[PDB]
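Here is the structure we will look at.
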Amino acid sequence: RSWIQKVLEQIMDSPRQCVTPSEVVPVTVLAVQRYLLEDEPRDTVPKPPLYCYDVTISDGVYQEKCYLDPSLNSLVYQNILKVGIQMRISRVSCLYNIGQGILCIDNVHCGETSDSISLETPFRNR
Amino acid sequence: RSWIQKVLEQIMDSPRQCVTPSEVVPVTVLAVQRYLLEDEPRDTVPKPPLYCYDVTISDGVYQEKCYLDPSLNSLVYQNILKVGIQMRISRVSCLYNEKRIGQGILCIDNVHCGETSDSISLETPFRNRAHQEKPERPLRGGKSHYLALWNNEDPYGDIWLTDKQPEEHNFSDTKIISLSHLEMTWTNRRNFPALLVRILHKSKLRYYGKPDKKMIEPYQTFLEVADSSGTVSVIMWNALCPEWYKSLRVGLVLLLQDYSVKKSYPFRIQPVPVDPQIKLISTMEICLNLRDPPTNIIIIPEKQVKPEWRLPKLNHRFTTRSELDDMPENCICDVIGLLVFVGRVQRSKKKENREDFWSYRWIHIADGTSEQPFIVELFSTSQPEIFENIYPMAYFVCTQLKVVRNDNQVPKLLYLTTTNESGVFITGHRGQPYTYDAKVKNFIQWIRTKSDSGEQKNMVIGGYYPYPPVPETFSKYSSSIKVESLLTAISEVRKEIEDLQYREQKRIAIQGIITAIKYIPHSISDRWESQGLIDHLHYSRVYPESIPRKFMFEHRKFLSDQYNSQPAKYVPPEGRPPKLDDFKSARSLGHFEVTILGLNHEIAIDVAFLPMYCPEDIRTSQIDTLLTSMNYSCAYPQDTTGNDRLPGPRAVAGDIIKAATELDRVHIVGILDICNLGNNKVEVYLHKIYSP
DNA sequence: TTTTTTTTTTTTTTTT
């Protein structure tokens, strides 16, 4: 039923090797919040971004907070990934940075402004 | 003392001058190799051949590796100049290699190739020790190498090493990144860290050595290795291929370092792997050139492998005949089963280069899921040791086979082809290398059960097997021939037969009337006629090699060598061999000598009709007509009973004669396969007599 | 298809 539920159970069942969402449905961004990127190797030649973000998607059933891949920080730098806009994830992982997990977004296709953004959908994870 | 010594002493002091040898003594050919003809002037209107040949003629005393003047390559294209033959050199010349310190080279310039020698000695000493250098190389050139005698996709010579073994490289402080990491960051990484990849597909060799450009080992192989989720088409360059190709098998965990990353070649077609979950990185490709230190390629043993990391396992798409019955046009698949037929080494000219050739051989793989085999089109997969030596009574597995279907004709052409990444192997008695697969287990169980039932399959080797069956609709046959002169001239057959090279195949159509037919029992009237021409062709000769032979394990090397490709070097017979005729013929009915009259009653031709259908076919009406050469099964009789209560093959004979008699003056377009079996022997056989 | 070597990078916190 719920897209986030299906994705979570799928990545739990199949190996969590950047599982591609079996089904892709537009999802509405409800929040984009930033914090410092701690606990990173920071030794690669392409040094990682200093800050990371935690998008808050909503599939109409539940709203789940997802840790955006730092590689996709340009989309938020350019204000292409803002509130309201409905996106379409194309890759997902299951990080454990553990209790339940941290649904990670490895790719996304930012869409157009949504007309049915609901602030009433309860959080799947309390 | 010896002819070699006398001629060399006579012509040593006159380089690049042609002198008839003082004495013409027959000399035995002990080896014939082929390599590129660079360094020749490509300004002559008749551009010199793209390849030259070296022949190791042997006298009674010594054998001195000579050089065949490229103008004589015609004698090798027709395989008239083969190993074990006796020839009488008529013209010689001396050439000195200016990139090597050595003596003169005998330059063969005219020969009169005769017949096989009575006594061939493989122990005659080498006059010039330089010719005996263990890493054998061509006489001309500095760092040249010999290619395979006929095809260019088969490793040949001593440059190809098999010494590579697993090495235990410590992973203490090795910086290993993922393929996706390069995909995202390879245009900014000044240095590319180490990698830990695993081979998924290994491609067939590819020779890109043009004659003018100066290259060393123009050999290039594409390996689809996958580290973690990512997969890229690694491509080895230059002289790296002949140091790692005969050793790297699919499924070896490679550790590549000091590599290069570039853009994917525009005309590259990366093959999809079995697992879809992986990422197919198709933007950048890793190039492995030969670095001065031998650390660029290091293979780590499976024990050193750590499940702690994720490495893509080698999967397969094993399919049975029943599954193939429904598989679509193009769907790459793997096949396994008991070989039940082996064809000949047919050669088809490449459209890219009219001088190069392919080397395919039609094979049949048997299984328990159907009464028909897979009918695979097996090209040379850069595995001569297996390709040449395959025989029916064994377990054979081929991977990455592309389905090919054609419903334009009634007998659906459900057969397979070998793609670039297709590999060949002969599994053990129990199937040890592929035992892990379930389909492999099923096949082994089927073979064990059938053997425990005291049953054997009809095993056939070589012969005349034109798998492609010409349709029943002459209109469709013409449609497949798009403005290519579908009907060859009755007087052109001579020229076409003169154009085929060694084991070349070609299909043409002739227009004429059935002059007559004489039945030739394989061993009811025996002969019949329909009834002064401009000229007539006598091509109704069926060679012993053309008749398929029932396989007997006791004599397997002999049978496999009678339908293989001609060897490059000599190998003395291991005793007195048997005769090909003493082996029973898999054909159940004899051939015919149908003679065709030209439409204008001016040119005639003699052709042989060698049917493959059994009396069971003419009873069950599995064939198209009585003038066809292949049954709808296109499979040699399964010998379910060997001999049935059906009309005997002698009855089918005479019946075919009268069937032809029906086509007394009927205008027909017969499809006549023409092939050059070697030497000057050429076969012209009938396929199907299209009638209105 | 060919095709190798080289490095460059600046900046405002802690006290127990």
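All chain B residue numbers match Swiss-Prot; in order, they span 43-565, 676-683, 691-851.
If you check the header, you will see the structure was determined by electron microscopy, 3.0 Å.
Keep in mind that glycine also has a Cβ here, set from the backbone N, Cα and C atoms.
For the published mutagenesis B:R248 to E, Swiss-Prot gives the following note: Decreased binding to single-stranded DNA; when associated with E-240; 252-E--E-256; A-279; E-304; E-310 and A-327. Within its own chain, B:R248 (mutagenesis position) has B:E195, B:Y261, B:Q262, B:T263, B:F264 as residues 6 or more apart in sequence whose C-beta sits under 8 angstroms from its own. For the recorded site, B:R248 (mutagenesis position), the DSSP three-state label reads strand.
According to Swiss-Prot, the experimentally introduced change B:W279 to A is described as follows: Decreased binding to single-stranded DNA; when associated with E-240; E-248; 252-E--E-256; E-304; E-310 and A-327. Around the Cβ of B:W279 (mutagenesis position), the number of neighbouring Cβ atoms within 10 Å comes to 17. Under the DSSP three-state reduction, B:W279 (mutagenesis position) is assigned to coil, being neither helix nor strand.
In sequence order, B:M326, B:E327, B:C329 make up the list of same-chain residues 6 or more apart from B:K304 (mutagenesis position) whose Cβ falls under 8 Å from its Cβ. In the three-state DSSP reading, B:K304 (mutagenesis position) counts as strand. Here Swiss-Prot notes a mutagenesis experiment, B:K304 to E, with the remark: Decreased binding to single-stranded DNA; when associated with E-240; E-248; 252-E--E-256; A-279; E-310 and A-327.
Listed in Swiss-Prot is the mutagenesis experiment B:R310 to E, annotated as follows: Decreased binding to single-stranded DNA; when associated with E-240; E-248; 252-E--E-256; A-279; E-304 and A-327. A simple way to gauge crowding: the CB of B:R310 (mutagenesis position) has 12 other CB atoms within 10 angstroms, across all the protein chains here.
Under the DSSP three-state reduction, B:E327 (mutagenesis position) is assigned to strand. The annotation that Swiss-Prot gives for the mutagenesis experiment B:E327 to A reads: Decreased binding to single-stranded DNA; when associated with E-240; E-248; 252-E--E-256; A-279; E-304 and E-310.
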When a 10 Å sphere is centred on the Cβ of B:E327 (mutagenesis position), how many other Cβ atoms does it contain? 19
Could you check what DSSP calls B:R310 (mutagenesis position) once collapsed to helix, strand or coil? coil
